[PDB]
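Right, one structure below, let's go through it.
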Amino acid sequence: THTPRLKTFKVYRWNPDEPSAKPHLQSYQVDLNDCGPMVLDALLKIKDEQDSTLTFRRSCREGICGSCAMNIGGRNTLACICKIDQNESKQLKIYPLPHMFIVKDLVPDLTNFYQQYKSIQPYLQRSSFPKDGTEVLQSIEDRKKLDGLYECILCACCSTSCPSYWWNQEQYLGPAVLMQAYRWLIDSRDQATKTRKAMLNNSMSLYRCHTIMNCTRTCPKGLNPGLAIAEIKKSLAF
Amino acid sequence: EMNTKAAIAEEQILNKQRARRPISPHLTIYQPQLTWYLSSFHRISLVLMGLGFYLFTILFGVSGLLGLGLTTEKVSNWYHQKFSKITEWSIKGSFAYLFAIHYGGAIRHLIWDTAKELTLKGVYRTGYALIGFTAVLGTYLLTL
Amino acid sequence: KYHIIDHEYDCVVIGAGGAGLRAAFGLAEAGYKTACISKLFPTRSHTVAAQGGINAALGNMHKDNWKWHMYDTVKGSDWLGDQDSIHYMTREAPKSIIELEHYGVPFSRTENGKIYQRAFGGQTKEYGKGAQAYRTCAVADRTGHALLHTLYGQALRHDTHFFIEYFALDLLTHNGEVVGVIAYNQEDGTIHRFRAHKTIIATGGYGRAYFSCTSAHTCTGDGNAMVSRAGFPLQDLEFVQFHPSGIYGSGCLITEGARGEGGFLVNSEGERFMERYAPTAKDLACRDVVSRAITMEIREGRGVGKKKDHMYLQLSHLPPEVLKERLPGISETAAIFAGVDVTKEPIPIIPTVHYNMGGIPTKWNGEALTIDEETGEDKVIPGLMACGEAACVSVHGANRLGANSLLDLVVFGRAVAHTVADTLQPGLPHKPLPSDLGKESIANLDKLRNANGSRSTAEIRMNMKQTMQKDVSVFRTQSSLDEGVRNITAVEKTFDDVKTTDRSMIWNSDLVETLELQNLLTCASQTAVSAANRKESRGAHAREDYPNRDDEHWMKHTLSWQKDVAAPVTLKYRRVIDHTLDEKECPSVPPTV
Amino acid sequence: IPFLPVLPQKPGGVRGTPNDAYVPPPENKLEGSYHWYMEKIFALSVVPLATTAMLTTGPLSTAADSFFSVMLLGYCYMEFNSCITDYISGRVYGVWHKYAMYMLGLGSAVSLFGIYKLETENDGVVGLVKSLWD
Ligand SMILES: Cc1cc2nc3c(=O)[nH]c(=O)nc-3n(C[C@H](O)[C@H](O)[C@H](O)COP(=O)(O)OP(=O)(O)OC[C@H]3O[C@@H](n4cnc5c(N)ncnc54)[C@H](O)[C@@H]3O)c2cc1C
Ligand code: SF4
Ligand code: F3S
Ligand code: FES
């Protein structure tokens, strides 16, 4: 009854127990009828019913942990939100995140990214709390300023699409870490900002941005890490 | 002491594998978008027109100390006899648009460092007006 | 063949979730050499997906008193919870939320300048006889995501040696007491052998044993099985909670704020479920009576659907600016998995497996338990503690109250950090142990790696998932439960004929996902066995052939033993505590209806 | 960049473990925040003064052309300078980041003298670029 339609996925491959080989692209034919409407539902059917040497990261299938972010069909996006077009005449190319030292197949080494998130000090730095032991006070129009900043999931689909982070990624902090350096500047209860605005005032940590905004274009959660850099620059001068 | 020999015995078996990993490709797979195709024509357009501003002034500088006596009407009539007739226009037609995509590109950038129009709807509507401004100013400079 | 690398710490923590992180900087804020072993990066866990609120009797929207919050927790468990842990978790709840704002959690504010509290389901004030209460203390739709990213930034303030992407294999036991773990460095391919004094298990729940769950992909029971492979019991495994609102087909979750502020469970004929087939008087009750309300409605035939195993829920009566300010994250998870927006048409709904109210049996101060096999009293395991979802303090008992499991992590993670500081001294040498310590797990990692049989490791997982959805379900009797015990022993016996096609050692994602099947068969065989030996119906365990609650013969927890896969299961019982910590601060409630 | 020598780099891109923080360079606001001011000054000047270089019929006055010819030098200096620290950096080339910053010294200090022979002897730089054509 159900005549099978066949799309052809083209997945990047490497195997670090034979590093003399070159990374290549391998073709898998997936029966599109008994498969889910997303790409992670198609990359898990390959691992179950075909070659299970394929490795990748996945945790929730909803889009909130940021663990299966790859380069699907040309742009950086999350593989459990990206939708297969039901048109079985064209192919699909799945790559890892661009310009990262990859580990096995589609897993990049995000170790330099976790040492740069540690260094903007992501914790509150007050010095005094109210006398009857209750919470600190904050009005609604100061709480409105954080909307669009605290809800980043740390996927690095913005950092690894920025040509300045493709070359100087060992000293430039990237658009993902420079937005979270700004979530702690404009918090109304964070009374030490003379030090937060002093580790960014060197030659290349904030000023290797040229406003070529691939970041705001490719964030899958719909945030704006390109506007949130251009308020730090407007504050470090003024 | 343990835990100090554990961060040395593990690093030497980690740095032996870590130095054989490849680099995933970055250009030649990324998607042609408007955001890095317009701000890679703004970095080019000041290198080419910037070399033509340096090179036409050291020639008036190294002939300032060293006595050569180069005048404006001397180096201008030297230019016209040199290149062919279709070449005198092709440099003239390339450098016409390279000025207009940078003169229209310096106006655009100065809005962006006051944090205005930095949404995703504003980057595209002040990026289509950059394509209109090039084709009506750079064409006007060819008639003159 | 294998590289064995030794370490030497004071308190190692397994798991870096919401409950392993809170007990890993309360430990490093006292002078201890803490270490946190995790399989994922600490902000990729399952408590990043929580979206409700944290119950606390702050009372900044009306009058409130925590003595009433104690009554709704014990009534909501149908009197199987330990009533001295309810006294502790509810007393220290205003302190452990105001403390959570001094760490910098962006709590939703009110016009006064204080923390905003919505109205959740199950809590009413004045001792169960009064109006509905407003205690949930919420960020908008991302309370779980803003609780991880603050506790992880706070555990960067102190020194805490994170060992990210290590897979813990087994507990190192010796002469009846534990001394540490043995992990597996997933990035590199070496075997690490940590040694500690008070190892703390905060792994998480098993949810992937069923076919359609709302858990993550990494929520295999990995800390319930490590304990039971050493000989220790697991407590109350048959009580599994079924959430009444999960999307058809995939199993994704919509919140209970979709019915906490305005929500109509809408049938095929178009009415609200208030009476006359399935429902009680007050709506939006505890999830036990509202999920069994649904599965009988679609059984009779009053359920909208193409195959008519399907339901509706509208979100159109609300104003569209309160569907934006208070519930924005649900609006995207209903438009991409269902393809229907939440402002004009209803959305598909089915009940799926949500939370597991069982695990390692625990005191109220974090220490694990067992029984002495002669007198049957309690007896602490020397050197092992547990906290989180993988620990059964029985503060939830038989039915977990809604939005009460994020208070479980902050309060009982703070308590685990304090009771080590009163007992263990900082700085103490370790006893010397033999050289092949942990040799049974290297022989078991090696066996699953060089496997060659007939059945693939993704086919045995489909026989287990289709069995426990069919038999061990919301409506169960002792003629289909017995069919489940015979089937889940058959799927267990064919694990010695598995097939693995990846002999590599650096990021083996076929050796990890076949160890997550060994862990999920030990957890799943004692769920169908421990439910075929409970002839009563309370909470989320309902029997078709014994429809009344027996308070005199079944007021007891259940303990279960199973050493390996395909081994016989034995069961024994212990008495549930029924007295508080202070008879003058609060009096214990009597068992009523 | 061919014909240059390269410093020995880090094996794989990183050294250590994810709890080893990245220690930032000290505050050097003559290369940081002040350099952002000497980039907007030369951009807010060559935009209006080039608009009064098409709306003029003859040449410009020597006063209104000498102020336009220094600002075009500082504009093109601050874009060749950031193409040095972006591509010929100092982790991967070492001392040749500082030598190629000296070729923007005495290869641009003799361009300032070359303007002085175009403002007094001849007429300006907009008089030169119109004289050729276009
Ligand atoms: C969909 C969903 C919605 C929920 N919504 C709410 C809500 O609104 N309100 C509420 O109060 N509660 C809610 N809960 C319940 C609660 O959020 C979670 O059950 C609870 O947070 C789990 O936290 P935990 O610390 O127990 O475990 P987790 O947070 O799951 O900790 C798991 C971590 O343990 C580590 N780990 C696991 N296995 C291993 C291993 N083998 N080796 C090493 N490390 C390992 C990993 O780091 C992993 O990240 C929800 C649960 C779910 C599933
Ligand atoms: S800004 Fe967006 S793309 Fe970048 S890490 Fe955060 S969620 Fe991901
Ligand atoms: S793409 Fe890069 S240059 Fe800035 S605007 Fe975004 S961080
Ligand atoms: S699995 Fe959580 S983002 Fe795709």
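Just so it is clear, chain D uses Swiss-Prot numbers, and the residues here are 34-167, in order.
This deposition comes from electron microscopy, 3.4 Å.
Positions of Cβ are set from backbone N, Cα and C atoms, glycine also.
According to Swiss-Prot, the mutagenesis experiment D:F100 to V carries the annotation: Impairs respiratory growth and reduces quinone reductase activity. Taking a C-beta cut-off of under 8 angstroms and a sequence separation of 6 or more, D:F100 (mutagenesis position) has the following same-chain neighbours: D:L82. DSSP assigns D:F100 (mutagenesis position) to a helical segment in the three-state reduction.
Among the mutagenesis results in Swiss-Prot, D:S102 to A has the note: Impairs respiratory growth and reduces quinone reductase activity. The residue drawn here is the original one.
Cβ neighbours of D:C109 (mutagenesis position) (same chain, under 8 Å, six or more residues apart in sequence): none. Here Swiss-Prot notes a mutagenesis experiment, D:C109 to A, with the remark: Decreases SDH cytochrome b content.
Summarising the annotation, Swiss-Prot assigns heme binding site to D:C109 and lists a curator's inference as the type of evidence. Taken residue by residue with DSSP, D:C109 (mutagenesis position) is part of a helix.
For D:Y120 to C, Swiss-Prot lists a mutagenesis experiment annotated as follows: Abolishes quinone reductase activity. Little effect on complex assembly. Look at D:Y120 (mutagenesis position): DSSP puts it in a helix.
On its own chain, D:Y120 (mutagenesis position) has D:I34 as residues at least 6 apart in sequence with a Cβ closer than 8 Å to its own Cβ. The ubiquinone binding site annotation in Swiss-Prot covers D:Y120 and is backed by similarity to another entry.
Listed in Swiss-Prot is the mutagenesis experiment D:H130 to L, annotated as follows: Reduces SDH FAD content. Probably impairs complex assembly. The secondary structure of D:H130 (mutagenesis position), as reduced to three states from DSSP, is helical. Here D:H130 (mutagenesis position) comes close to D:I117, D:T118, D:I121, D:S122, D:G123: these same-chain residues lie at least six apart in sequence, with C-beta atoms under 8 angstroms from its C-beta.
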D:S102 (mutagenesis position): tally of other CB atoms within 10 A of its CB: 21
Filtered mutagenesis positions - D:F100, D:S102, D:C109, D:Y120, D:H130 - keeping only those with Cβ under 8 Å from chain B: D:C109
